[PDB]
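Peer 1: To start, I am sharing the structure in question, which I have written as structure tokens.
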Amino acid sequence: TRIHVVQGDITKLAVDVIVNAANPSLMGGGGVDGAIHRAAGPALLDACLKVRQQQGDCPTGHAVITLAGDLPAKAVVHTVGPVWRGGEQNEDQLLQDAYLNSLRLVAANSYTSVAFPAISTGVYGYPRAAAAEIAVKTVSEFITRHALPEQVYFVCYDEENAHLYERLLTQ
Ligand SMILES: Nc1ncnc2c1ncn2[C@@H]1O[C@H](COP(=O)(O)OP(=O)(O)OC[C@H]2O[C@@H](O)[C@H](O)[C@@H]2O)[C@@H](O)[C@H]1O
């Protein structure tokens, strides 16, 4: 009842917090990162540069929160998923960290809902089934233990990722 699968563009979803699958520079990129920067407008990049002055780059697994610009969200949490290098560089733990640290920022800032993209499964090349398992398990445990966020949306950009998530949530 608190976890939903949505098919579409994360930049259109009205939620308190949209999560960005960023890179450590925080200055944007070509996937959902680029889509979020484009939808938010230049204010987002300017906010990310301030964050760089405060705390430098965002290392793999870390998360930072900023304003959301023209997005229909109150804030954007930027996190950096691992690059898949075949499983022996601790990618599973780092992906879990990205989800957990993002959820912690949502809760610490008293936000009630959050939307996640499929972190690391695009250009970072994380096997989709394993990544979704990690997202679902991590989120599930967290909301079992915490009242915030109240609602979590797994935003899937294609039918097949939506199906993996829907199948995982019913197990
Ligand atoms: N508008 C969108 N809404 C929701 N999901 C999207 C959208 N656009 C892309 N996606 C999906 O988000 C998932 C993550 O893919 P990427 O955006 O490639 O992110 P990731 O694999 O974590 O790679 C991060 C790298 O890509 C750059 O954009 C970013 O700066 C970083 O260097 C993929 O399933 C992708 O199809």
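The numbering of chain A matches Swiss-Prot: 3-173, in order.
Heads up, header says this was done by X-ray crystallography, 1.8 Å.
Here the Cβ of each residue, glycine as well, is placed from N, Cα and C on the backbone.
Positions annotated as active site, proton acceptor by Swiss-Prot, on the basis of sequence analysis: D35. According to Swiss-Prot, the feature substrate binding site maps to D11, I12, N25, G33, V34, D35, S122, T123, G124, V125, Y126. What Swiss-Prot notes for the published mutagenesis of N25 to A is this: 5-fold decrease in catalytic efficiency. Loss of activity; when associated with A-35. The note that Swiss-Prot attaches to the published mutagenesis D35 to A is: 41-fold decrease in catalytic efficiency. Loss of activity; when associated with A-25. For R40 to A, Swiss-Prot lists a mutagenesis experiment annotated as follows: Causes a 17-fold increase in the dissociation constant of the YmdB-RNase III interaction. As a published mutagenesis entry, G124 to E appears in Swiss-Prot alongside the note: Abolishes enzyme activity. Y126 to F appears in Swiss-Prot as a published mutagenesis result, with the remark: No change in activity. Mutagenesis annotation in Swiss-Prot: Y126 to A, described as Loss of activity; the structure shown retains the original residue.
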Peer 1: Those recorded positions, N25, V34, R40, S122, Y126: which ones have a Cβ sitting under 6 Å from ligand 1?
Peer 2: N25, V34, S122, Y126
Peer 1: Determine the C-alpha span of the substrate site listed in the record, that is the greatest distance between any two of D11, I12, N25, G33, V34, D35, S122, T123, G124, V125, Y126, in Å to the nearest whole number.
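Peer 2: So the binding residues stretch over 19 Å, Cα to Cα.
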Peer 1: Just the number: how many Å between the Cα atoms of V34 (substrate binding site) and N25 (mutagenesis position)?
Peer 2: 11
Peer 1: Would you identify the secondary structure of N25 (mutagenesis position) according to DSSP, in three states?
Peer 2: coil
Peer 1: Fill in the CA-CA distance, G124 (mutagenesis position) to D35 (mutagenesis position), as an integer in Å.
Peer 2: 11
Peer 1: If we count other C-beta atoms within 10 Å, could you say which of the recorded positions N25, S122 has the fewest?
Peer 2: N25
Peer 1: Secondary structure at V34 (substrate binding site) (DSSP, helix/strand/coil)?
Peer 2: helix
Peer 1: If you measure from the CA of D35 (mutagenesis position) out to 10 Å, which recorded positions from the list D11, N25, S122, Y126 are inside that radius?
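Peer 2: So far as Cα distances go, the recorded positions lying within 10 Å of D35 (mutagenesis position) are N25.
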Peer 1: If you measure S122 (substrate binding site) to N25 (mutagenesis position) at Cα, how many Å is it?
Peer 2: 10
Peer 1: Can you give me the Cα-Cα distance between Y126 (mutagenesis position) and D11 (substrate binding site) in Å, rounded to a whole number?
Peer 2: 19
Peer 1: What does DSSP call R40 (mutagenesis position) in the simple three-state scheme?
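Peer 2: For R40 (mutagenesis position) - judged by DSSP and reduced to three states - the answer is helix.
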Peer 1: Across all chains shown, how many C-beta atoms besides its own are within 10 angstroms of the C-beta of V34 (substrate binding site)?
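Peer 2: Other Cβ atoms within 10 Å of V34 (substrate binding site): 24.
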